[PDB]
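Novice: If you scroll down you'll find the structure; I have some questions about it.
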Amino acid sequence: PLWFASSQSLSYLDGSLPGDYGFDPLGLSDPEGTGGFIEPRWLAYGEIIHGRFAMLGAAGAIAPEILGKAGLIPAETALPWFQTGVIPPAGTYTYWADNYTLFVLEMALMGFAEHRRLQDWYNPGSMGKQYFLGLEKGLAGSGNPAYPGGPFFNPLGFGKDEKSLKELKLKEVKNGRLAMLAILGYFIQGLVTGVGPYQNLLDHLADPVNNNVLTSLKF
Amino acid sequence: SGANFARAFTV
Amino acid sequence: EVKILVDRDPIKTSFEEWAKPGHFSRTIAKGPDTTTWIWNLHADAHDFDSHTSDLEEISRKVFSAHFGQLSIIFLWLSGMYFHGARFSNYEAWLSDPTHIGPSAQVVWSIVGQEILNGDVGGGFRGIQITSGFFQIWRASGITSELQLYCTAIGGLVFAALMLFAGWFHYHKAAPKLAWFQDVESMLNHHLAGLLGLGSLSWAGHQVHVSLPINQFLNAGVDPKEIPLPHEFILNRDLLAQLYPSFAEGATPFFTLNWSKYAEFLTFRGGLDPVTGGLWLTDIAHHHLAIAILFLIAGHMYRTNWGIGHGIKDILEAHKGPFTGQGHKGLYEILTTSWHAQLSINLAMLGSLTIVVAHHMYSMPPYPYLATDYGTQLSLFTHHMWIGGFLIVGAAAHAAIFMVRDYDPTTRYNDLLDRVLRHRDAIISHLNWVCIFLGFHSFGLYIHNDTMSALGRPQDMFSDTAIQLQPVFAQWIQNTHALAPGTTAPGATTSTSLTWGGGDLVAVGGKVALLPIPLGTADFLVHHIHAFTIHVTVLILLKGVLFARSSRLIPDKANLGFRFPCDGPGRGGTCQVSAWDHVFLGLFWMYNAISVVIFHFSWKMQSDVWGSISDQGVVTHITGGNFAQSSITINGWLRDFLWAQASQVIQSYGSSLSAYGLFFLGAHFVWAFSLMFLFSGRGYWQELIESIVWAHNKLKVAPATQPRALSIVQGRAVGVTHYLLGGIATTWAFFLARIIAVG
Amino acid sequence: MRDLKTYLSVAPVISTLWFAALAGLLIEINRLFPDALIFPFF
Amino acid sequence: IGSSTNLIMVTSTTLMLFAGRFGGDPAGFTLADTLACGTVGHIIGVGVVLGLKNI
Ligand code: CLA
Ligand code: CLA
Ligand code: CLA
Ligand code: CLA
Ligand SMILES: CC(/C=C/C=C(C)/C=C/[C@@]12O[C@]1(C)C[C@@H](O)CC2(C)C)=C\C=C\C=C(C)\C=C\C=C(C)\C=C\[C@@]12O[C@]1(C)C[C@@H](O)CC2(C)C
Ligand code: SF4
């Protein structure tokens, strides 16, 4: 199972990683001359985190449109993913507080989460020592930064068997890559046609020949 | 243009 | 193959090294015994090649210094933009550019210097600026102050980012040696990435932002009513009304029927009558073509893949009639020593700057730039001085390489050896041609003066007695005049108006451009230019060639690049190092540049610039006396230096007094330089001895014993002061005259 | 902190701070008392 | 589609690709070579079409 594998890339890609298909034409994860933010472990961690966040965003950007079209949500609430107030020139919506107040609140909460994550990445078992209202016991981590586990992050006990765990890791990385591609498609479509992706799918299904990339670009 | 000149002579 | 190789934390950031000075060199680091130590600590500060010998440390230090320089440049740009935003009259100048003088500096009111706040116009008082920044901002499409504030903030942020990047790359992740020596990838990225993408993006900005705003401005609309630039992007109706072609979108470009874009991508050429500048459509078209060409040409060298070309293969495989094997070991020489690269790059940059100055005065690329005489004069003079300095420095670095980085054993080059083996013929022929050119060129002027003083005006080399016309230049001018009809079917008019024939172009009652005639005076002045250039080339080339060894001193390489002399023997052997040759060539470069700028200033003030009336006649500034008064030295001293200095000296009590003060100060510094240039060290040391005795008599003698400056330091101080004084004199004179009368 | 103070005690930095302070004092004196050709206090 | 420019420069691109291939493959042909051949074919097609239309 090799995709565009090169002689240089096949040397250090031993297959001991989920979704390791030996694909690296530019040789970024080469194991000599590694420094700064270029290191195979950091790159793998970043890929996993990107996949998770992209899956969350891809689900959340397409849920409201479908929910509104099905009639399960009030019409004034269902909006395309760029009319929600992210891009004020495209559109704006009103909430229970100003946009910048919500920005500050999200920044504070995400800082509290992400600084603890970063300190865990730096020192493995340090983060579960200091008193944190008793929660630190569940935040010790499993020693692998990518998959901390523990009661808080693995309450259902999934992936006890090593083979099942490997299969689940492969599923996670594949779904993350798919969601990243989907988010890129969302961005480009919203840049070109200026309409939510669900409406694009509906128009394509209504008449595929008259609705595609070519007709908008005309010729 | 007057305000820009006055900025130097504020004191 | 091609890869990223770095070292983690080669050095640790600590304040311990700051406490003791001179840590780079041991002899400096020992401690100060005399004052000379101080003068050494600054002389070897950036001599990275002598602190150590490993190439890795030198390369890393060079990278960090480059980052620091970039940060300084960004800070300077941000400061200029903030001054334009806060203390300026840009908005007043935008509406009425012809009758308002640009100004972006305001003086405080501390002592009595408030008289420096001259009335430029538009309800503002301040020092008039001649940097040409206002034309740049208007051509960019900026019509407010908030945009300038945002640009200044962005510049400050970029400066901070550059400083952080420099620190990070020196102290945290330092690239390895093999990373630096990968010139194929460097060339590919510098051609395709830096020069192609940048010009393509600028063409995008010009097409999308600058063109519609400038069209609205030229149409006569008030600046405060023009729509904001982003409204053009968001609204297709406005663009469609302004340009119908945009109504079709990007469809034509993908369909290869590009003629639809002929509305705002033209080939007319010439000058725009309204503003006296190049058509912006032509500039955008040129930028797009340049982007395409550079992107195509950036994919030539083989990097990490099968396709491409090898620099070593190209150099080695080239067989020619005159060269032969020739270029064989040049790749190692040019990839091992930094000084050769520095020399070549310096020469190229100097030549490019000079060409830039010529092309920029020939064809004004900014709106309302041609009619501003002070800006044109300042830009031309500044750029030519910069080019001359860079060209001079190239020779010094070539000499450094030849002295300390050349060995024929490990790295051998055939062409360099062939050049070295017959230096005498080269020097002899250069000397003969210099003597002949100077003799004829200056003898013509001396003969003119002598025949004038004796009452024999019919024996001159003039426009009436004996004619020497530059026939080749006139033929070229005629060919360029006739080219647009036949040689350039696409171009509607001439490339520039400087070529003879055509029509005068004037803006707001002031002449912008007209054909420049050529006669005997142009012939003589061009030959003088050639003479000075040849002499400077002779000095620098002799210094470079005879650096390693000479007939007088067979072992000049051991003594080094910077040694004052060898001794009183052999009849005297003062100033034999290549450093002294550079120090000698600086004066001749200064002479040549001074003569050239004088020629340009007088010719432009006499036969191009002036005023035009409603009837149609043109009255030039000096009455067009250059053609008859510039063939004698008395004419240059009386009609140019004496006549045009009235405005400089009679500026006391007015808003131009600082120019007269600098005029006198430059004279003082020029006279001061001769003190170091003419005298010697021994007298000063013997005087300092008696002064030190007088000090010791009162128990106030210092521990660092005073010492007179070394010979090389004395020569350097002398040449620095001389150049500074001369340049400041010319600067004050030019600026005062052209601000007063222009 | 020791080496920071040591560096700030070096000759150019101390000289520039001293000269800046002196120039500020002279500037403020000249602003408070606009111009004077003689000493009129006594 | 089916116009003069499309047919002409598609034919030139195909001819240049065929020339490049012969003077996971039986004969060494990486993706970079395919990209280079396609790009030079596009360049030559654009050039010939633009030259033909102007005349
Ligand atoms: C530097 C160049 C220069 C030149 C070209 C001239 C030219 C001229 N001068 Mg001036 N002059 C000069 C400098 C110069 N002057 C200087 C520095 C002074 C001192 C102030 C004067 C003062 C002066 C006076 C006082 C007078 C002149 C006059 C004249 C004329 C007389 C020339 C003459 O009869 O001898 C020419 C003699 C020759 C033997 C020519 C030799 C050169 C040949 C052609 C060499 C060619 C070489 C060959 C082609 C090379 C290859 C060889 C190969 C074929 C094998 C002539 C037009 C006189 C006059 O009034 O005229 C109107 C006059 O009375 N001059
Ligand atoms: C396409 C990417 C690229 C770009 C844009 C550049 C551009 C530049 N390089 Mg080159 N370089 C590259 C690839 C690239 N390089 C590679 C791969 C190598 C290794 C073979 C080098 C080796 C190299 C050296 C050794 C040096 C440079 C230097 C320079 C700078 C010259 C100054 C100037 O002309 O002002 C133009 C002004 C601007 C464009 C500045 C804006 C800031 C730019 C846009 C930053 C983004 C550029 C960077 C490559 C990308 C970020 C990487 C990081 C975020 C991961 C300029 C920033 C010289 C320098 O100035 O030192 C720092 C220098 O000494 N380069
Ligand atoms: C493109 C950039 C460039 C670079 C990077 C270098 C790099 C180098 N040069 Mg070269 N050089 C250049 C251009 C450049 N040069 C040009 C244009 C010239 C022609 C003048 C020279 C001529 C030259 C000479 C003659 C020498 C070098 C040497 C050196 C090396 C030592 C630097 C040194 O110690 O100075 C440290 C810093 C100083 C001594 C600063 C001196 C102060 C300057 C001269 C005053 C300018 C006055 C100022 C503008 C006026 C304001 C007035 C106000 C302050 C009151 C260094 C590797 C030296 C060498 O030995 O190489 C191994 C050497 O002997 N260079
Ligand atoms: C016009 C230019 C010039 C000037 C000003 C001087 C000045 C001087 N000569 Mg020199 N000299 C010159 C040309 C000049 N010389 C020439 C052409 C020669 C022939 C080779 C000599 C040969 C010579 C000899 C043989 C001797 C001198 C000596 C002296 C000193 C005499 C005492 C006195 O006048 O102090 C008055 C002092 C001043 C006018 C100096 C200027 C003060 C400056 C402007 C003050 C600093 C202010 C300002 C903040 C500067 C900051 C700089 C900036 C970078 C920040 C004095 C330093 C004699 C000596 O040394 O006596 C002790 C002596 O022995 N000279
Ligand atoms: C994380 C991400 C997107 C996250 C989006 C989120 C959270 C969105 C959230 C919101 O929508 C909601 C929910 C609701 C809205 O109201 C608000 C927003 C805020 C809009 C995208 C990543 C997107 C990442 C992408 C597209 C990455 C692509 C990478 C590629 C193609 C790399 C290729 C190669 O690197 C390889 C693999 C190997 C090398 O050898 C060669 C090359 C070629 C370099
Ligand atoms: S000591 Fe001075 S005079 Fe004597 S040879 Fe050296 S440079 Fe010449």
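Numbering of chain A is taken from Swiss-Prot, so the residues present carry the numbers 54-272, in order.
Here the Cβ of each residue, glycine as well, is placed from N, Cα and C on the backbone.
What Swiss-Prot records for this protein is below:
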- A:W56: chlorophyll b 1 binding site (BINDING)
- A:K224, A:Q242: chlorophyll a 5 binding site (BINDING)
- A:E225: chlorophyll a 3 binding site (BINDING)
- A:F272: chlorophyll b 5 binding site (BINDING)
- A:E100 to V: Impaired complex formation with chlorophyll; when associated with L-230 (MUTAGEN)
- A:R105 to L: Impaired complex formation with chlorophyll; when associated with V-225 (MUTAGEN)
- A:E159 to V: Reduced chlorophyll-a content in pigment complex (MUTAGEN)
- A:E167 to V: Reduced chlorophyll-a and chlorophyll-b content in pigment complex; when associated with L-170 (MUTAGEN)
- A:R170 to L: Reduced chlorophyll-a and chlorophyll-b content in pigment complex; when associated with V-167 (MUTAGEN)
- A:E225 to V: Impaired complex formation with chlorophyll; when associated with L-105 (MUTAGEN)
- A:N228 to V: Reduced chlorophyll-a content in pigment complex (MUTAGEN)
- A:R230 to L: Impaired complex formation with chlorophyll; when associated with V-100 (MUTAGEN)
- A:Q242 to L: Impaired complex formation with chlorophyll (MUTAGEN)
- A:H257 to F: Reduced chlorophyll-a content in pigment complex (MUTAGEN)
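If you look at the structure here, what lies around each of the features I listed?
Specialist: For the recorded site, A:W56 (chlorophyll b 1 binding site), the DSSP three-state label reads coil. Proximity of A:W56 (chlorophyll b 1 binding site) to non-local residues of its own chain (separation of 6 or more, Cβ distance below 8 Å) is seen for A:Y74, A:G75, A:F76, given in sequence order.
In the three-state DSSP reading, A:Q242 (mutagenesis position) counts as helix.
In this structure, A:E225 (mutagenesis position) is part of a helix by DSSP.
Residue environment of A:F272 (chlorophyll b 5 binding site) contains 10 other Cβ atoms, counted within 10 Å of its Cβ in all protein chains.
DSSP assigns A:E100 (mutagenesis position) to a helical segment in the three-state reduction. Under a cutoff of 8 A between CB atoms, and with a sequence separation of 6+ in the same chain, the neighbours of A:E100 (mutagenesis position) are A:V226, A:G229.
Cβ-based neighbour count (10 Å, all protein chains) for A:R105 (mutagenesis position) stands at 14.
Within 10 Å of the Cβ of A:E159 (mutagenesis position) there are 10 other Cβ atoms, across all protein chains.
Here the Cβ of A:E167 (mutagenesis position) has 10 other Cβ atoms within 10 Å, regardless of which shown protein chain they belong to. A:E167 (mutagenesis position) falls within a helix when secondary structure is assigned with DSSP.
Cβ neighbours of A:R170 (mutagenesis position) (same chain, under 8 Å, six or more residues apart in sequence): none.
Remark: A:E225 (mutagenesis position) has A:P71, A:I101, A:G104, A:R105 as non-local neighbours, by Cβ distance under 8 Å and separation of at least 6 in sequence.
The 10 Å shell around the Cβ of A:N228 (mutagenesis position) contains 15 further Cβ atoms across the protein chains shown.
Other C-beta atoms found within 10 angstroms of the C-beta of A:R230 (mutagenesis position) number 16, with every protein chain shown included. DSSP assigns A:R230 (mutagenesis position) to a helix.
Residue density at A:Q242 (mutagenesis position): 15 other Cβ atoms are found within 10 A of its Cβ, drawing on all protein chains shown.
Within 10 Å of the C-beta of A:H257 (mutagenesis position) we count 13 further C-beta atoms, all protein chains included.
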Novice: If you measure from the Cα of A:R230 (mutagenesis position), which of the recorded positions A:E159, A:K224, A:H257, A:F272 is the nearest?
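Specialist: Result for A:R230 (mutagenesis position): the nearest of the recorded positions is A:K224.
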Novice: Among the mutagenesis positions A:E100, A:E167, A:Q242, A:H257, which sit with their Cβ under 8 Å from a Cβ of chain C?
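Specialist: Near chain C: none of A:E100, A:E167, A:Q242, A:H257.
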Novice: Which number gives the other C-beta atoms within 10 angstroms of the C-beta of A:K224 (chlorophyll a 5 binding site), all protein chains shown included?
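Specialist: Result for A:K224 (chlorophyll a 5 binding site): 12 other Cβ atoms within 10 Å.
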Novice: Through the lens of DSSP with three states only, how would you label A:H257 (mutagenesis position)?
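Specialist: Where A:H257 (mutagenesis position) sits, the three-state DSSP reduction gives helix.
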Novice: Measuring Cα to Cα, how many angstrom lie between A:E167 (mutagenesis position) and A:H257 (mutagenesis position)?
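Specialist: Rounded to the nearest whole number, the Cα-Cα distance is 40 Å.
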Novice: How many whole Å apart are the CA atoms of A:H257 (mutagenesis position) and A:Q242 (mutagenesis position)?
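Specialist: With the alpha carbons as reference points, the distance is 13 Å.
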Novice: Of the recorded positions A:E159, A:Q242, A:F272, which one sits closest to A:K224 (chlorophyll a 5 binding site) when you measure Cα to Cα?
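Specialist: So, spelling it out, the nearest of the recorded positions is A:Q242.
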Novice: Cα-Cα, whole number of Å: A:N228 (mutagenesis position) versus A:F272 (chlorophyll b 5 binding site)?
Specialist: 36
